[PDB]
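Student: Okay, here's the structure, questions in a sec.
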There are 2 protein chains.
Amino acid sequence: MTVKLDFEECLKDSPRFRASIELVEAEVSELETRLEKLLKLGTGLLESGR
Amino acid sequence: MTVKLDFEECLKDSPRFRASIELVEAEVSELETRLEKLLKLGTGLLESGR
């Protein structure tokens, strides 16, 4: 995440900066989708356990 | 059920024998129900654990 976003060029607004803003978002979305998969499997263990 | 029985009354056709053999067949009829309930209940446990 951190190094898929050029903080350095955020006032400058280069194609570098524009490439980064588009590239960083896919790992947040990946991650969000994996977090949900564990929250549901966790309740899955909570129901069969119980 | 009776605890530790021997032959005299049994062969002299005693009413004590006769009520004592009545009461153990019923304990064995109870026993079998308790077994098939324990079987199905431990089957559901094993399925719930798996």
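How was it done? The header gives electron microscopy, 14.0 Å.
Placement of Cβ uses the backbone N, Cα and C atoms for every residue, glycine included.
Just lifted these from Swiss-Prot, have a look:
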MUTAGEN   A:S14 to A  No effect on interaction with ITGB1
MUTAGEN   A:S29 to A  No effect on interaction with ITGB1
Student: Can you give me the Cα-Cα distance between A:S29 (mutagenesis position) and A:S14 (mutagenesis position) in Å, rounded to a whole number?
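Tutor: Given the Cα positions, A:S29 (mutagenesis position) is 24 Å from A:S14 (mutagenesis position).
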Student: Look up A:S29 (mutagenesis position) in the DSSP assignment and report helix, strand or coil.
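Tutor: Its secondary structure by DSSP: helix.
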Student: How many neighbouring Cβ atoms, not counting its own, are there within 10 Å of the Cβ of A:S29 (mutagenesis position)?
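Tutor: Its Cβ shell of radius 10 Å holds 10 other Cβ atoms.
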Student: With Cβ-Cβ distance below 8 Å and at least 6 positions apart along the chain, what are the contacts of A:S14 (mutagenesis position)? List them in sequence order.
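Tutor: Spatial neighbours, sequence-distant, of A:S14 (mutagenesis position): A:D6.
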